[PDB]
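J.: This is the structure I have questions about; it appears just below.
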There are 2 protein chains.
Amino acid sequence: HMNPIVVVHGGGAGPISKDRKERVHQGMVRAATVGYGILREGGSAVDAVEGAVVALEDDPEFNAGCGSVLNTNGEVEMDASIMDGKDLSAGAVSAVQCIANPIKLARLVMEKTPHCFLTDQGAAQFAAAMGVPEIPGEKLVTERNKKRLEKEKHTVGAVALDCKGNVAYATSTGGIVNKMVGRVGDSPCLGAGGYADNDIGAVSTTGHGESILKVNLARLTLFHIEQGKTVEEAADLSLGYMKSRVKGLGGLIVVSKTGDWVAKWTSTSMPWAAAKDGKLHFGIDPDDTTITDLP
Amino acid sequence: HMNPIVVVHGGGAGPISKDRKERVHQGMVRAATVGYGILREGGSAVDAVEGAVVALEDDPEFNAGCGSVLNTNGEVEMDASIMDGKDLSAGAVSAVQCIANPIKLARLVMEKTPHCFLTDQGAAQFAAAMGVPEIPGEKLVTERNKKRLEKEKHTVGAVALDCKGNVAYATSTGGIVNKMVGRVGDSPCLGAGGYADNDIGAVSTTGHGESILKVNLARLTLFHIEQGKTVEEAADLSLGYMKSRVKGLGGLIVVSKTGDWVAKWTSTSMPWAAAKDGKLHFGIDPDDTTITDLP
Ligand SMILES: *C(=O)C[C@H](N)C(=O)O
Ligand SMILES: *C(=O)C[C@H](N)C(=O)O
Ligand code: NA
Ligand code: NA
């Protein structure tokens, strides 16, 4: 029975306000520890990614759930997906509004429908058929987020390997600032925002959405690891393709079936946190990595 | 320069009856003809793939545009996507209602917006903006799918290689009969419903949209070519893999950057036709082909 691991990332974009970093740091730790706390009790790779991502949605410092950036009409529309490595089972929602937790709805899509993908009104209905609390829009909308939209008007993920050596991903996002209404990114789209397969590993992505879809970044990262490259080599290879081919930046986290993991980005920043052997690893900027004890 | 080629399909389905056999032949013949004429007139692969899919969207005999399957409510909900392998520019739309040509709306998302995928409410807002008319959903409803939905309770695509060397795909569908409101299959997801790359090939797929999405079928088929599998071996393994791993069945059409092409399927039947070197190739059944001359 293998040594478990969760990795966590928190949108990969431009440089961040130095004070806000403490708040971002503590958010990464929290998701990781929750994710790890779920593995600790021999809990599944699927159980774990979902719990980590639930925490970040609820954390307003991150652009998924509460903290979601705004669309062109000042509102919050959100995307998500989850995948089970074992039989490649999956669930996703795109363009949902006025619920708290997108990643759980995707899991509701995954295990409680014969389908994999619901969108907009059909998913607003499905959430209501599943007893999902509608929350006020003012709660999901923060102040910093109204500010970013004005200045333009002038993503989070988790991967995990459980004790049985199954793998899973979860990705969740409010989208991209000043996006059109109905705009779908790479997040809810299997093989682009994430992919998990026990025979390879699992990956969650963040970056220029369109560019992530265009190249299918998550499956591609995996294409390589099957070919024999390292996690770090494969992450290098795919992110560079996304830059060299479609002129797009982004970030990724992967853990393979051997339990080897890395977090790599061609964006300016990508806060990340991995937990493995009771030791938490954290970072926001390239080549500055801390390690602390997990209680 | 490259001799151009178009391959078309609807839909990797079950047994086809004698009366349907012939209309279906005529529809395929017409769509392959529209595409090849565009390529013979100097048009791009994208023009040619958009060309042929509109022909099957317009034709009531095919599950896409008019004649699409009806959802759970007795309403037509449509997905389509288009991709050029030159720069990986793409457009896609999900759960689109009350419109003739979802693929035409998919092209405009690629061409007129900074996005590559739109859905439902947002899909329609952008539609109305671009002047796409609104037609009563009823006018897409056929007594065939009407009957089929009452009973159930109790897909189209093309690949092209052009005289400039450009490849492309387009895919549109009404989905699976009686789908949940806002279910979204493969057909608008890049990598699943199709993929185009000027440096490898182009692929358009069909059948069970849930399975196609998990194995990332279209892009799976292209990794197999990248490893120097002929277009036939590449279809057979990637279809071979969906079958065993998720127990999915469907079919595809694929074209290499050099002009090699194939239609395989694992369902019982798949309408397909192909025009290259002045001839038409057509089928429904395994090796039922008739190769004629084309004026
Ligand atoms: C998150 O980083 C952005 C996401 N990839 C998207 O929705 O485009
Ligand atoms: C058409 O049968 C295939 C399509 N992939 C779907 O939505 O089921
Ligand atoms: Na959040
Ligand atoms: Na049709």
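Along the chain as shown, residues are numbered 1 onward.
How was it done? The header gives X-ray crystallography, 2.0 Å.
Here the Cβ of each residue, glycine as well, is placed from N, Cα and C on the backbone.
The following feature annotations were taken from Swiss-Prot:
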{"type": "ACT_SITE", "residues": "B:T155", "note": "active site, nucleophile"}
{"type": "BINDING", "residues": "B:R183, B:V184, B:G185, B:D186, B:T206, B:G207, B:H208, B:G209", "note": "substrate binding site"}
{"type": "MUTAGEN", "residues": "B:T155 to S (Swiss-Prot position 168)", "note": "Strongly reduced enzyme activity"}
J.: Looking at the ends of the gap, B:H154 and B:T155, with 14 residues missing, what is their Cα separation in Å?
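T.: The gap of 14 missing residues is bridged by a Cα-Cα distance of 23 Å.
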J.: In Å, how long is the longest CA to CA span across B:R183, B:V184, B:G185, B:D186, B:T206, B:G207, B:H208, B:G209, which the record gives as the substrate binders?
T.: 16
J.: For B:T206 (substrate binding site), which of the three DSSP-derived states applies: helix, strand, or coil?
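T.: In three-state terms, B:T206 (substrate binding site) counts as strand.
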J.: Are there binding-site residues in B:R183, B:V184, B:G185, B:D186, B:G207, B:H208 whose CB lies under 8 Å from a CB of chain A, and which ones?
T.: B:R183, B:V184, B:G185
J.: Would you count the other C-beta atoms found within 10 angstroms of the C-beta of B:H208 (substrate binding site) for me?
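T.: Step by step: centre on the Cβ of B:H208 (substrate binding site), count other Cβ atoms within 10 Å, giving 20.
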J.: Based on DSSP, name the secondary structure state of B:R183 (substrate binding site): helix, strand or coil.
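T.: For B:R183 (substrate binding site) - judged by DSSP and reduced to three states - the answer is strand.
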J.: Whole-number Å only: compute the distance from the Cα of B:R183 (substrate binding site) to the Cα of B:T155 (mutagenesis position).
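T.: That separation, Cα to Cα, works out to 14 Å.
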J.: Taking the Cβ of B:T206 (substrate binding site) as the reference point, list residues of the same chain whose Cβ is under 8 angstroms away and which are at least six residues distant in sequence.
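T.: The answer is B:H9, B:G10, B:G11, B:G12, B:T155, B:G157, B:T171, B:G250, B:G251, B:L252, B:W265, B:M270.
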J.: So if I measure Cβ to Cβ from B:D186 (substrate binding site) and keep only same-chain residues at least 6 apart in sequence, which ones fall under 8 Å?
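T.: B:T171, B:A192, B:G193, B:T205, B:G209, B:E210, B:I212, B:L213, B:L217 - these are the non-local Cβ neighbours of B:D186 (substrate binding site), listed in sequence order.
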J.: Around the Cβ of B:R183 (substrate binding site), how many other Cβ atoms lie within 10 Å? Please give the count over every shown protein chain.
T.: 28
J.: List the same-chain residues at least 6 positions away in sequence whose Cβ sits under 8 Å from the Cβ of B:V184 (substrate binding site), in sequence order, or say none.
T.: B:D79, B:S94, B:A95, B:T119, B:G175, B:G209
J.: Sort out the sequence-distant neighbours of B:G185 (substrate binding site) for me: same chain, 6+ apart, CB within less than 8 Å of its CB, listed by position.
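T.: Non-local contacts for B:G185 (substrate binding site): B:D79, B:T155, B:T173, B:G175, B:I176, B:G193, B:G209, B:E210, B:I212, B:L213.
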J.: Hey, what's the Cβ neighbour count for B:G207 (substrate binding site) at 10 Å?
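T.: 26, counting other Cβ atoms within 10 Å of B:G207 (substrate binding site).
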J.: With the Cβ atom as the reference point and anything under 6 Å counting, tell me which of the binding-site residues (B:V184, B:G185, B:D186, B:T206, B:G207, B:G209) are near ligand 2.
T.: B:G185, B:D186, B:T206, B:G207, B:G209
J.: Just to verify: the residue among B:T155, B:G209 with the fewest other Cβ atoms within 10 Å, which of the recorded positions is it?
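T.: Lowest Cβ count within 10 Å among the recorded positions (B:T155, B:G209) is B:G209.
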